[PDB]
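Have a look at the structure below before the remarks.
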Amino acid sequence: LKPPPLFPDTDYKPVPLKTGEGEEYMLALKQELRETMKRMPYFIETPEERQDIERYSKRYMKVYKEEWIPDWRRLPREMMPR
Amino acid sequence: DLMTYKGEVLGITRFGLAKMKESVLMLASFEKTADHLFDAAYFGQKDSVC
Amino acid sequence: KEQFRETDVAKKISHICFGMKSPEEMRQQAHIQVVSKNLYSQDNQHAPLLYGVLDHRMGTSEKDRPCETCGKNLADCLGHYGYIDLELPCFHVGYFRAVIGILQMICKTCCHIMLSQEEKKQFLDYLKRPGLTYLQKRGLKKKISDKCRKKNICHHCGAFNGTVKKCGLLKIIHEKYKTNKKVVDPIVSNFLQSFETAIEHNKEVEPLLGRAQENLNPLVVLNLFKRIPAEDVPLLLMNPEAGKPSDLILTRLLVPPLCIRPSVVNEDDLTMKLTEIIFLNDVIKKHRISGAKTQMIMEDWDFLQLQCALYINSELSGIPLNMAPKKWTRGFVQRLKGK
Amino acid sequence: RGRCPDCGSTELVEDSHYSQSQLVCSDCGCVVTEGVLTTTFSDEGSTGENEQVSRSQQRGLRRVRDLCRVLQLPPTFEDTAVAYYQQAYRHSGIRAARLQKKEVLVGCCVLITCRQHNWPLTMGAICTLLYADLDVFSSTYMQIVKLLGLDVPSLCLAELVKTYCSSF
Amino acid sequence: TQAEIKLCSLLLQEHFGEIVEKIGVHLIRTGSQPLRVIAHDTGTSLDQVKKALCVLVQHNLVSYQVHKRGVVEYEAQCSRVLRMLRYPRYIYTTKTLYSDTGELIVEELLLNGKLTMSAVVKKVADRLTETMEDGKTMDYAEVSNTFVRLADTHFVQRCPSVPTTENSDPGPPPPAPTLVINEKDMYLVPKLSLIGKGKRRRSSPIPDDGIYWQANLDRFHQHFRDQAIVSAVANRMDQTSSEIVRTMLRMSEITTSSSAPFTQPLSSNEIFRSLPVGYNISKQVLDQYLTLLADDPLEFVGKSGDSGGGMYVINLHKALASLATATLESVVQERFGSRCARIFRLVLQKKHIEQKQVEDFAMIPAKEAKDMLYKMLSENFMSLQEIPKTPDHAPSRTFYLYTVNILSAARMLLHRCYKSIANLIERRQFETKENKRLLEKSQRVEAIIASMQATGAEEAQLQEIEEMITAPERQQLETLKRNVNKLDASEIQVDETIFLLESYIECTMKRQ
Amino acid sequence: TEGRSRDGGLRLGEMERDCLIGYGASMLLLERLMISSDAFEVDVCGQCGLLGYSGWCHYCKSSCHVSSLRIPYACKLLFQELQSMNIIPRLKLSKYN
Amino acid sequence: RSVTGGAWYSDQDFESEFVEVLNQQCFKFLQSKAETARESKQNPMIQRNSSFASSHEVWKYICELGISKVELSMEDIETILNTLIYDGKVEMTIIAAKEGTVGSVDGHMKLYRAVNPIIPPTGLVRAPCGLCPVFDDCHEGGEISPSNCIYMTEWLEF
Ligand code: SF4
Ligand SMILES: [Zn+2]
Ligand SMILES: [Zn+2]
Ligand SMILES: [Zn+2]
Ligand SMILES: [Zn+2]
């Protein structure tokens, strides 16, 4: 008659975590590194675009970037970074 | 000429028709309907209204 | 103040695109589930059940009320859908040829198709070929199935395969570990040892174990298709975006709108035909708390499979005379059939 | 619709010149100025929902049907007596009573049924079949009638002579 | 292979952004192609595709190759893409075997994709100098000591080198240099001209030009299973067996292939001398221990002879089989109960059997045992042989013997594991995203506190910046952090099962 | 409906749909077969390619993709018919020009 | 026997309590023997024997305890222990018949010993989707999602 609930109950419940220090350090180093390495220019976010109007503020707090330097002797011809 | 434009004599038969037309509904309308329908769904055929 | 509204856009159909739906897609489409074998209240009013078929939340079949979903009367209600779920998987009949083709084409141990990298290159090139046609797809199906069926070993995993054979209508088997005309490999000793306890407790197996075969069933087959390499998908000529090999097997059905099957006299073909399916499903459900033996279990499963097969069409041939079709029935195929 | 083009119509009735379906309305001697095309059936080819019923109860039903088919009388007597049997099979004492009382019950129901349709019959003809005894079935009859409070005619004097005299 | 794609895609987005990830996913779903058709499929500009593929080559998730008619394509690496979550364990391993220096080394190796020894040693030294004050510095000598130790142990190694393209195929060059590799110098270090110490940097000539190197992960993988077997034997009999197995394997490291089912036998004479002096076991007691171990019916190690002293051999494949069976036993046990483990172990030993033959052995009565067995079919752990008695094959005339297969079980279990991992990670990401308002507010107030924290400090900003609704909400963020910690721990506490499972599955293939 | 016994008008079998093409008339055929007989209007969602109702797509849970088409009612019946068999005729919509 | 059902088949019901207490107490005794034997801690080669209990020994112990008022039998107890191997708790060993009063095998006699599990509980069982009964349907696009699964979240709390 009445279809069951979306989540039927469970007799068992998951085993609790085991405590471990060097692992917890690693746990910390995981959350540190995932936020750290995103700086590496291998990571890419969108290029800057769609500015309102030229205001000399853009000259003063301008963003700086210089083109990346891969190994030009290992990849196919078109590898030039531009 | 119609029977031979494909480089082979294709008679007016359920077999010739399959070898001659491509759209789905006119196959499904003529004969071997369910077979054509299921095979078409299998292939994921698009079909234009042409 | 008001935001601009596009009132309408003159539009026209471009293409139809035929394809399959997954169990999860089927859930997402549905408005409600239906979980009852009965249809009317036992009272004098003959009112429909809420969670049984003919739920007016799914649509309308009368002149005196809207459906509880769209909220308007029969003159305009397009219709809606509900869905049901089986206890055990069952083949679709319509795609049964597809299932046997796929089981034939793939290596059982590792799910890959037994192709040479040269063959892979050739056929992916043909795939790249512009202007691919239906007929051409038939051609490639034929040629690749030919160059695969002649294989016995698998390059990938490092093992050989039997062959697929029917074991009666709606059922299928594979010839892996039978005794082989080329004489059995030493693994026959392992087969024999695996039967040791059964032989000791039941010697009547010994005359039989030499005739063993891969007793693949719908459940394991579905399980197998869950693990097909994505790279290997399109070479089955399936468009991966239209339908994926998981959906060739089913575990749920849509209950189509009432206006598809108006029931006034006050029965209809689809209506009670599907009542059969839901009743037998509840029967096997009760059986799941029964303490019963094995025979009736797999028998009830195959009964569900038979019932679905009927629910699609009616001219099925190979049924033994003990549960043959009881009368003519207009399944979907039969209402598209004929003048 | 409902209204005529603007004013006070609210009713709808059908009329049509020729093979059509238009909705008469009656504030204007009009058709709600709208009509709609009736949709209908046919050119193809009262409930189910049948309770499985207690085994002994349906045994009783089988006795009921087999009984009044002795009289080879209109099936409606069968159906209404069966309905009365279902109406009666709703009480603990009736359920707990020995089966002989149930057997005489399947006869008293037909008795009252025939009386409602003033179909001639007499106690002896019925009781010759049920292994019944005067005290048993008479007491059961009084119990059922006073339990259910049902009205029922009496044996009209001239009612029985017609069939009785024809038996000579 | 969906969950594979889901996991790898979300990880790739995590570590390289939602711009290259689409290229990566399409690549793994297409294998290899030239940039032309790739850009066509993605509908993406040439420059974007290039600035992705260059990175995917730097970390070698994709290769490149010149193909028939000279067309280059870039080949996806289906395992590389997903090894990454194992990096934690590599870092732990290096810091365990070695000091923090090895860990600072490896963290670089993977972060940059590749480096030349001059580059990596200089970079690590400079950042090392950041870790201490007072002009203290560390020389290149110690860094090179760790480096050569690692290379000798083959935990790190050289990249594939360019061929002699400067003096071959004169005229128009090939579209790509088609790098090559060789084992001859595969762990041979270069003599650098850079000398001295790390130097602190202004933040605003190469002798080892082109000599790049990368870690050898499989070396860790070999080491992981070594840990596994030694831990198993230590659990079962005693740590002394741990030491003797450790001795046998640390000599066997080079005596057999990394994936052979067995090793060549060492003599107990060699073991008796290779064992640590800290162990006082006598030769006769050592040999008697070895006889006991070879006598274990679990037979992880066998005798195989007696030439030149007691011969003994490790049987890796069976060991992996033992632990695979054990882990699957444990998962079924916890997921469904011990009784399940009992019935399972019956069917495992009694390879074919029927229900009416086990209830006595299982001692559980009817109307609970039979359905108990049946439901296991739903998850494919269980199989049934259904041998027919006749050419009729009717159900009334067949025997319903149960059956198992460990391979199918590991294969199927993989999907649940991968999907569960994806669930945890995407749950964290959802929770963070819906918390982005709160995260922004917290980070803003924390930056405000960081301002005038000690330099130019004043009291009028040290009690007001947390006075608002953040007071109860800060704990909400801390509770979010606790949930993050819980599931982050589950990650490290899931994938070791995965490691053993993939080891056991991969060794199963013969790859004819 | 069927015929004179129950008010059904006339039937125009295939063999007259053939003569209409013979002459080559197009607006006559279109009128006679879908305008006059059983014209009807339906609603679809472009995004998923599925049918909907009352200006809303239940599949995508959105409003900004639905639109209304003209259609012979028999073909709407057919599109609701196939889906039961798990053969899904998805739709791609386009400009009318 | 197919009619009687032994000392465990009672009034045509099953004496789950007797068999369960038998199992647990017999394992208690067996592991007590194993721990006390290895506490001798002299030599594994002597522990190969010391750690193993005799079936008559354990039968003598259990009937001496006399928890069940009904009698306890040789093969009945031996099978009671026989469940433990599949319980993953114990090990078996066989010797000549001269052990004990019975020598319960043809020219042989057999022993029993408690065993360590080879691994602790795995990581996966700590994951709610190691446990989540709709793991299959718990999809990001499905109405069962990690954003909405309720087990998924209660696992956060405890
Ligand atoms: S999201 Fe749902 S299915 Fe996934 S682990 Fe959490 S509770 Fe289980
Ligand atoms: Zn509606
Ligand atoms: Zn294979
Ligand atoms: Zn008026
Ligand atoms: Zn939509």
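Residues displayed in chain E correspond, in order, to Swiss-Prot positions 2-205, 227-534.
Here the Cβ of each residue, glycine as well, is placed from N, Cα and C on the backbone.
What Swiss-Prot says about this protein:
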MUTAGEN   E:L312 to K  Loss of interaction with POLR3G and POLR3GL. No effect on interaction with POLR3F
MUTAGEN   E:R357 to E  Strongly decreased ssDNA-binding. No effect on interaction with POLR3F, POLR3G, nor with POLR3GL
MUTAGEN   E:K389 to E  Strongly decreased ssDNA-binding. No effect on interaction with POLR3F, POLR3G, nor with POLR3GL
For E:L312 (mutagenesis position) and E:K389 (mutagenesis position), determine the Cα separation and express it in whole Å. 49
What is the interatomic distance between the Cα atoms of E:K389 (mutagenesis position) and E:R357 (mutagenesis position), given in whole Å? 21
Mutagenesis positions E:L312, E:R357, E:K389: which sit with Cβ under 8 Å of a chain C Cβ? E:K389
Identify, in sequence order, the mutagenesis positions in E:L312, E:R357, E:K389 that approach chain A with a C-beta to C-beta distance under 8 Å; the answer is 'none' if none do. E:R357
Students should find that the Cβ of E:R357 (mutagenesis position) has, within 10 Å, a number of other Cβ atoms equal to 16
With the cut-off set at 10 Å between Cβ atoms, which of these mutagenesis positions ends up with the most neighbours? Options: E:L312, E:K389. E:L312
Chain G proximity: which mutagenesis positions among E:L312, E:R357, E:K389 have CB distances under 8 Å? Answer 'none' if there are none. E:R357
